[PDB]
Amino acid sequence: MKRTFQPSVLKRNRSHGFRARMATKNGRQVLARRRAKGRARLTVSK
Amino acid sequence: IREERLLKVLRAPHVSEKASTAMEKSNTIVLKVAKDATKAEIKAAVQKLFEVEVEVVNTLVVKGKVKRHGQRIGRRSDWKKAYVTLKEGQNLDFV
Amino acid sequence: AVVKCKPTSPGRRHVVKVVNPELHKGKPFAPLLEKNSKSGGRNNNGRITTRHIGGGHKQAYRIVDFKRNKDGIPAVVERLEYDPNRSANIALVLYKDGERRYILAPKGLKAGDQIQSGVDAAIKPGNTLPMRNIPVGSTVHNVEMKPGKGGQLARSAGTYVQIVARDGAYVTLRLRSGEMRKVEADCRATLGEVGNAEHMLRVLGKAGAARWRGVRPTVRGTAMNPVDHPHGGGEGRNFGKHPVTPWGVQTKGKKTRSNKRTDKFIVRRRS
RNA sequence: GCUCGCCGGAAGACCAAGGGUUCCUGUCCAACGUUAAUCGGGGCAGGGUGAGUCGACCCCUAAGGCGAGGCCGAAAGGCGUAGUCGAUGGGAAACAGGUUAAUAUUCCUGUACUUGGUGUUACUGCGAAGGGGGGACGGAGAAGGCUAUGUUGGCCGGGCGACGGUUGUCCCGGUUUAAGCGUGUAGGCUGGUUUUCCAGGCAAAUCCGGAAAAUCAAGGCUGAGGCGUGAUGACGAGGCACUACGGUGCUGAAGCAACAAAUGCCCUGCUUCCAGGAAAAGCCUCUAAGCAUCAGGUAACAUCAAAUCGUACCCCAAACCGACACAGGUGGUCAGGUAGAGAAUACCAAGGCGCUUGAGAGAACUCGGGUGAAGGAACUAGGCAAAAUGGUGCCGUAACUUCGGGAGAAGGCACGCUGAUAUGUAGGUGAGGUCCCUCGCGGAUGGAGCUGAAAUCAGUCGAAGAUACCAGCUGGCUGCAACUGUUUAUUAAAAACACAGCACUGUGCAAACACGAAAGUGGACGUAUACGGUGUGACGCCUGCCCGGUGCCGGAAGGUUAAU
RNA sequence: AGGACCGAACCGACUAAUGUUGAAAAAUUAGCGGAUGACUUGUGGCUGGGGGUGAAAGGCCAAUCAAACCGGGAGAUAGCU
């Protein structure tokens, strides 16, 4: 039936995109944790 | 425009059946150009370097394919293609 | 014209609608209009601070003049309009000099009526003036509580205030709620009453009607679960407690008025 | 290649989203594909996406977001002003044909269009973040004008046909043509023009609004479609040449008329209702600071520019969301024929498919169906399921009723074809002609052609004519709930919830209340005919007793009591 | 005129059977209810867990809800197995 993931790009990027993280204290802490674990990509970007 | 930029625009002649077709039938040549060059600069650069008259330059961007080498997934680089219309009094040189 | 409907469908049965034939059919006066957005009864935290609001038809804000401060310049009534923003009707009036303003439409008002505001104005309904110049005992609406602020009291349809006392700087009013309140005599008021007093007669007849008016359903507390309300579940139909608001404060008789500022003004409570 | 079969308001065609090369060619068959696979949406290599006018960008704002100063807050931070972002909305302009193995409104042929820059020339009061208009807005309804489109006829090309009959009232196929530009029609809206005054439009105004005369009756605005051009052009059944048999080249008939007709357009219109139906910029005009032979504006011709990004393919799905090539889920657009009220249904067209294991056999049993003697609920918790009803017109219809209903109550009757009334009627459309004209896309007359119900009478076939698909079971008594609604996504749709209404009570506006340590916000740009809370729950009849208990409201005399 | 009637798309989920290591972690087939509105649906936004939101079923918040999910305290504690 209608499942849980109905994808949208504009949605995806406003919610989790780079800039969206950088907006806030918490977000920059996420990006800190990721850079510390050494991910391939931090956020969802194209 | 500066000439120094110009000589950096045009990478290579594009060779294929479509290419040959337009070159023969419509009097048009096909170029791989630097990803960032524009219709202005390509018009300039052909008119300058091949010294022949350009009518108009149409362009497109080719997304490189995705390949596998030994299980590894690579991505062929993008690039830009330009259909270059010559005013009819011209006849092709290949150097 | 208050009229019942022939019941051609169960919904239509109890409907009483109030048809004022004198109202302007066709668009309002545009330069006097504003944009208005419905809030869903939700504050700047997006929470619902006031339940039971939302949906409703779209409305445009008519800019109504409550200060009536354009003075000593006659104005005549062009037409009566329906205001979705309030109970009462309104009037589109034309001051001699070429300005138009909306006002509250008082009783006895109809197209063609000369009115005017200022200290000097004649006493007839639809005229405005500071209240020390008003005959004691007279009936008025659109009353200010502070000089120059604009009207606040008795803006609803059919409402009005009776002026029962003049003493020094303070006139005492009998408010529509039945409560005697002092207001400084320098506050302008408007003669007569608010019209469309039959507003209160009209019956909706069907839930849908209330839902057009921007009113969403109301869940009886004692229907909910004990977690959601103090009134709480029970087995079948069970009450057991004294009635309270959802936040636990006692309702049905508890006085919640507390101000010590405004006290010196209030003579006596309504009863 | 040939027959067969299924979809056809889709199982077709085009998008947005989402995917990201799956597109097209060659080549390969390990793995992948529920089997083989020489095939593929699999592997490897190559090719493929061409824009001033289609989108994004860009200009403008909605809700909402961020937010210099600012207010607030232990810190982080919260709120918000000027701003600045944010489309799902408003903002300039391109069409037909030809072409690729794969793009095309982009390439080519033709024919156009818009906005800017410079230039000339003629004329000239130009200037904004300010002013005013415009942009600019609901539901329902009605029906008149049309067009897409279709059917028949004329026309043109071909056909006399595997089996009786077919030179005829016979058969098959075609009968296509756009934006633009000129024209100004069915319709809708609105009096016009000139002069004087007024300061209301935050300052200014010659513009808007207001007042006063003067004068004229047609004036302006809007507008589908038609007609003309576009077009001696294109497309065009086919035929003639060559062919690697895949195609290439040449040539090219007719290309009209009547009728029906949208849910598309006129129409953001018109009529009506109440629940009273975005904002802002481009756009038009008024002027302030200003600048005056400069500048700048208006028109015609010339001239240049129009950047960048998206463009392949899939989108009712084997490519998106479901772990799979998954019987599920996904918004917008187009809408052929006969029958039909119809976008239902049945069969077909354009077009796409036969759902990626078959081959036999023809047991029990299970699934999905079809039929049944005699009986007809005897079954069972219960007529669960099955059967039956089923259409259109006409006749007929009860208790009870809030007068609307109940009611499609119930029940019954005609229903095919052929002929006549009439070689096709009533209606619908309306040619030719004649007359008129303020001469036209005009008016009247006019009735050829074309279309076309319904009925009645006479006949005829069958067991059966609403022959299929399609398409109410009905009646009697009673519980509860007035009613339409809403609900336990995934065992409960109800008698639960809501409900219109009723009552209590709170609340005087800096409202109670609610969210916030606070600022602030909602309540509301509302104001006691308002707003919140609780209970009851249409309508009709009514709502009796009790203040001792808990609670709430009023009282301050005494007794009692905290910090100090 | 209408929370009017019959009835497709559209929205929903009343019964029955099949399915129950399913074609599907809630479907299919045959019937069933609403279908001009308290309707339905697209794009975007808002409300965040001692909270939301709820025509109120303790329903709903990513197939997890009488207090979501992820990381931490943390090797919680476990007279129990």
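Residue numbering for chain B follows Swiss-Prot, covering 2-96 in order.
Determined via electron microscopy, 4.8 Å.
Here the Cβ of each residue, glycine as well, is placed from N, Cα and C on the backbone.
Around the Cβ of B:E18 (mutagenesis position), the same chain contributes no residue under 8 angstroms that is 6 or more positions distant in sequence. Recorded in Swiss-Prot as a mutagenesis result, B:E18 to Q carries the remark: Strongly reduces trigger factor binding.
Under mutagenesis, Swiss-Prot gives B:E18 to A with this note: Binds normally to ribosomes; strongly reduces trigger factor binding.
In three-state terms derived from DSSP, B:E52 (mutagenesis position) belongs to neither a helical nor a strand segment and is classed as coil. Here the residue is the original one, while Swiss-Prot reports the published mutagenesis B:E52 to K with the comment No effect on trigger factor binding.
For B:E52 (mutagenesis position), applying a Cβ distance below 8 Å and a minimum sequence separation of six or more within one chain yields no residues.
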